[PDB]
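Chemist: Sharing a structure with you now.
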Amino acid sequence: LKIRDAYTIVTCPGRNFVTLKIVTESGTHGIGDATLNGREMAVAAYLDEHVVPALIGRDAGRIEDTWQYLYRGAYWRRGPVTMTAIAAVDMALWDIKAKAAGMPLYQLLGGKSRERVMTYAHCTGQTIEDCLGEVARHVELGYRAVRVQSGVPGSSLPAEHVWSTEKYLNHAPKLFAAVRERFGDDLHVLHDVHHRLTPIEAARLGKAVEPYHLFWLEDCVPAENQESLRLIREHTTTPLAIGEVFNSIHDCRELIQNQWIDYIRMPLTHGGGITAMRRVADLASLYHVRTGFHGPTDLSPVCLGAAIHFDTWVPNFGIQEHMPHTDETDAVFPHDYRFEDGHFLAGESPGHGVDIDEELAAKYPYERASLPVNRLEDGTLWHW
Amino acid sequence: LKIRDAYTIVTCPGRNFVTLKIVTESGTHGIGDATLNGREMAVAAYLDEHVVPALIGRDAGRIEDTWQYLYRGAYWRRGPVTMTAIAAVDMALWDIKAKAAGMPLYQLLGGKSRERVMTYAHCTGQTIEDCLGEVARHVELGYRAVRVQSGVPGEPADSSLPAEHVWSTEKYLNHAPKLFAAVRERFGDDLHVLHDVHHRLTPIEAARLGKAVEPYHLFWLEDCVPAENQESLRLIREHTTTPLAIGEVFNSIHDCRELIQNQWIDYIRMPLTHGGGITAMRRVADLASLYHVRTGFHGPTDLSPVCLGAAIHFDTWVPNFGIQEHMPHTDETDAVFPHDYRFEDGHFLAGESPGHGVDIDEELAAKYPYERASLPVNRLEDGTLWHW
Ligand SMILES: [Mg+2]
Ligand SMILES: [Mg+2]
């Protein structure tokens, strides 16, 4: 049916979320995540001031046409703000389509390819032992996979961290050796290098950690230049993951087609929604590349519900990141996905199974918060 | 000197502009264009809510560090909203540095490479004849180059919400060569003639057109095909020697690195306000120069006099300058943005005032409230949402 109303909701139940809600003339509604961490109000404005008014009166069933209308119609294509706005609309429209079909989203997409969706948890410590304790506690929660991180020896506005590549490189292998010593070989172990290396440095790290058989080594190098992955891929057999900072298939087409990565990390709310990410996943599948959606707290339960539905259907699923939201957040975004024994189970309610309690949301006003920056020991502004 | 204040100014003296002003503890100020046509408030919010607060107290002289701080620090990199915000800061900081150095921006950049900067004018008509009359009017004004567009038998942001146009590729391909033939027939060979295909063709269609217009020796054929996939240019380049221009919709060197390195284009069109400012555009221009590629900055009304003045300075220094688009701003716009660049005999002359030579009259700017205006969309005859 026709779109009668559309508007954003901004709320901060432990952290900032922006949500787009679309309401048809029949009263059926859908919501989509529009949260872009540290730049939230840019997306809110992109929506409120430019997209939202153009949605009014459109046929809500025309998902593809609306995607193209917003993507091409913007004239200025791609980008974090642009593609997050588009994702929010797309996610809301799929929510409405699934409701109209009377099916949970995963059925609409082609049905379930699996009975449960494997997640990984974050295990972080100041020391290696601190980290190991976190691994133990997540293993007990039923997690089959853990991302491990420990300190390297030696906020409203961005916090400023200090970084040393060489100290990190000499130290990191010790962490994975420790994990394997304590927990053995069955456990999937992931590591996020978080953009801090050059390609030949990452190649060195990849080789160094081969004996520990990592599930992936993530975001080795900044990849605006996709060729950056080539030296890494040519020098190590440690699996590679990338893409949480991407927003377009055009950010990763070459990475995938040249087989320079094993996992694509771009999530629904930043990658143009269901419509676009279906195309990204399908391109990946031609090259044995699997999905590994970014799943931090800064993607709302709306994205997570939609992602679990997507994960349930997509043939080339790899893994789903899990960073639990706060109780307050979960309360603001009632949902029917559930977590059991290290895995998500998709909801059965028509739609993506997530809603937003607007009354509750209104109790948590926006509070500005920025991501940190990283500087080298000489002060050079680096990659965080 | 530290940044004491920073804030945006929104004004609509004939069309919308967003401007960033940065004021240092000494009271010296600098401005930068932040205008993103049809999405203006997204950049205003990006600046107001997330960038401006972080600028206070920063060393205004650290242009490079601030660029990297905003680019890398945002975590989410590239994009039209993102890079336009960064460009506004960068442009304002270069303005302040030039003022501090007591020289016009072109001097700071390495000095004058030319005595004047050639422009082209927009010439449009419903009929070929109408267009030819516009060509004549502009040659009399002293323009040495013209971009020609006419109707196909069978201020772009002109509506609050997007207008919907209808398009036929086949009709355009059959018609366009007739326009150029007529232009050459009437005006001869000396005149530079440009044409903007404006994203509508597939590569083999653009290859066909490029070949068809070879006899008319166009200065460039612009935006033949959407180029998110940079490989899109390859078939065109392999099939025609008509020169190619691309990039007004780009915001990053990573949007055009392969285009340039493979020699698939002759002119790069990404302008200062959308391509991350002077800092980023120096690097793009320099990459281009290795491959004989020249600058052809987008210069529509929707880039403010602030951008234009800085662009004219940039154009004056950059060795691999190609041409500067000129779409004249309204008298009201020129009044809100006093500037010392001048247009004479088809060319721009850079100003001599320290800074980029442009300022904003805030009192006058406040007299023209924001008015939403959207770019049109384009649909094929069957209703397919196409490229405008
Ligand atoms: Mg990560
Ligand atoms: Mg153009």
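Along the chain as shown, residues are numbered 1 onward.
Recorded method is X-ray crystallography, 1.8 Å.
Note: Cβ is positioned from N, Cα and C throughout, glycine not excepted.
Pasting the feature list from Swiss-Prot:
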- B:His198: active site, proton donor/acceptor (ACT_SITE)
- B:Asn37, B:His122, B:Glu248, B:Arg269, B:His298, B:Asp302, B:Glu325: substrate binding site (BINDING)
- B:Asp196, B:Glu222, B:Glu248: Mg(2+) binding site (BINDING)
- B:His298 to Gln (Swiss-Prot position 313): Abolishes activity with D-gluconate. No effect on activity with D-mannonate (MUTAGEN)
- B:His298 to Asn (Swiss-Prot position 313): Abolishes activity with D-gluconate and D-mannonate (MUTAGEN)
- B:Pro300 to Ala (Swiss-Prot position 315): Strongly increases activity with D-mannonate. Slightly decreases activity with D-gluconate (MUTAGEN)
Chemist: Report, in whole Å, the straight Cα-to-Cα distance of the residue listed as 'active site, proton donor/acceptor' from B:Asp302 (substrate binding site).
Modeler: 16
Chemist: Can you list which of the recorded positions B:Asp196, B:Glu248, B:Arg269, B:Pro300, B:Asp302, B:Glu325 have their Cβ under 6 Å from some atom of ligand 2?
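Modeler: List returned for ligand 2: B:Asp196, B:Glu248.
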Chemist: Relative to the Cβ position of B:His198 (active site, proton donor/acceptor), how many further Cβ atoms are located within 10 Å?
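Modeler: Neighbour count, Cβ to Cβ under the 10 Å cut-off: 16.
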Chemist: With 15 residues left unmodelled between B:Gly154 and B:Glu155, could you check how far apart their Cα atoms sit, in whole angstrom?
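Modeler: The answer is 23 Å, taken between the two Cα atoms.
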Chemist: Given the recorded substrate site (B:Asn37, B:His122, B:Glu248, B:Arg269, B:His298, B:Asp302, B:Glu325), which additional residues of the same chain have their Cβ within 8 Å of the Cβ centre, ordered by sequence?
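Modeler: Along the chain, the qualifying residues are B:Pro271, B:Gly299, B:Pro300, B:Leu303, B:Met327.
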Chemist: Going by Cα-Cα distance, pick out whichever of the recorded positions B:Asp196, B:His198, B:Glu222, B:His298, B:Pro300 is nearest to B:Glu248 (substrate binding site).
Modeler: B:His298
Chemist: Find the shortest Cα-Cα separation between B:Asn37 (substrate binding site) and the recorded positions B:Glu222, B:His298, B:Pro300, and name the residue that gives it.
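Modeler: Out of the listed candidates, the nearest Cα belongs to B:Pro300.
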Chemist: Between the Cα atoms of B:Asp196 (Mg(2+) binding site) and B:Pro300 (mutagenesis position), find the distance and write it as a whole number of Å.
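Modeler: B:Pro300 (mutagenesis position) has its Cα 13 Å from the Cα of B:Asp196 (Mg(2+) binding site).
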Chemist: Checking your reading of the structure: which of the recorded positions B:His198, B:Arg269, B:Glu325 lie inside a 10 Å Cα sphere centred on B:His298 (mutagenesis position)?
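Modeler: Candidates kept after distance check: B:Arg269, B:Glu325.
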Chemist: How far is it from B:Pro300 (mutagenesis position) to B:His122 (substrate binding site), counting Cα to Cα, in Å?
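Modeler: With distance taken Cα to Cα, B:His122 (substrate binding site) is 10 Å from B:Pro300 (mutagenesis position).
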Chemist: Between all pairs in B:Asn37, B:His122, B:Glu248, B:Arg269, B:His298, B:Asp302, B:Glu325 (listed as substrate binders), what's the biggest Cα distance, rounded to the nearest Å?
Modeler: 18
Chemist: Cα distance, B:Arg269 (substrate binding site) to the residue listed as 'active site, proton donor/acceptor', nearest Å?
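Modeler: Given the Cα positions, the residue listed as 'active site, proton donor/acceptor' is 13 Å from B:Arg269 (substrate binding site).
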Chemist: Could you tell me which of these binding-site residues, B:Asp196, B:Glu222, B:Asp302, has the fewest other Cβ atoms within 10 Å of its Cβ?
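Modeler: Taking B:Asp196, B:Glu222, B:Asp302 as the binding-site residues, the minimal 10 Å Cβ count falls on B:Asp196.
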